[PDB]
Amino acid sequence: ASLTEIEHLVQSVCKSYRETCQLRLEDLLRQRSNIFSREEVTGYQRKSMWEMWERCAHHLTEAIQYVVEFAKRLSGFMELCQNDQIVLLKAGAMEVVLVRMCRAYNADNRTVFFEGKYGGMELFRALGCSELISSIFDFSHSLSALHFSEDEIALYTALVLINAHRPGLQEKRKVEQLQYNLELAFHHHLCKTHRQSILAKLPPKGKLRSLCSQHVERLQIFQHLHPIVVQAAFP
């Protein structure tokens, strides 16, 4: 693994994210000024829990598709056996979307971009899961505080997806190699960008999995399947 090869991987992954971002940071940042009216907020609050969950799930599944395209554009993912592909995606897909949310969250007004405007926790009152919603906002707040580069998100999301420790992997060694190469790339780019600091400040592995486990649990309580099981992708 030559420096030049490693630099190539950094470029590949960062470009892949740029293509599969799903939204433009520029656009999100400009839209921060546009905020939901109190009347609009009360409207969302008035909606039935069932309607909101369907609406939310539509957005989530949309995002997961983009994440899957990101995974396909990652080097070596395609080479892995279907079983190993699905395992990595199953475990990581939702985890990646939670990371990508940090872009949408605005720390000043504590609002997130939902259906074309910025809104606070108040919007999702209908769901009646205040603790889950608060935790997602808190998680996003921390990442927003870090002022994550698009290039940093790209490498981090990739590392989330590509983990040898995920159970059910037959080709563990192959995934390990891919993980280590992406690990090197992340460290290398942080050295180059003088952002070595952020490693310590990153959320622990445990916390990412915790929020995703409970998120899937709530969807399963409603008449829904795991998004990888309900995959229009892998057709």
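To match Swiss-Prot, the residue numbers of chain A are left as they are there, and the shown ones run 265-499.
Yeah, the Cβs are placed from backbone N, Cα and C, and that goes for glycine too.
According to Swiss-Prot, the mutagenesis experiment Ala327 to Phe carries the annotation: Completely abolishes transcriptional activity. Under mutagenesis, Swiss-Prot gives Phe378 to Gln with this note: Completely abolishes transcriptional activity. Swiss-Prot gives this note for the published mutagenesis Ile397 to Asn: Nearly abolishes transcriptional activity.
Between the C-alpha atoms of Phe378 (mutagenesis position) and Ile397 (mutagenesis position), the distance comes to 14 Å. It is 18 Å from the Cα atom of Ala327 (mutagenesis position) to that of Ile397 (mutagenesis position). Following the DSSP three-state reduction, the secondary structure of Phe378 (mutagenesis position) is strand. If you draw a 10 Å sphere around the CB of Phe378 (mutagenesis position), it holds 17 other CB atoms from the protein chains shown. Applying an 8 A CB threshold to same-chain residues 6+ apart, the list for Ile397 (mutagenesis position) reads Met385, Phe388, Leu391.
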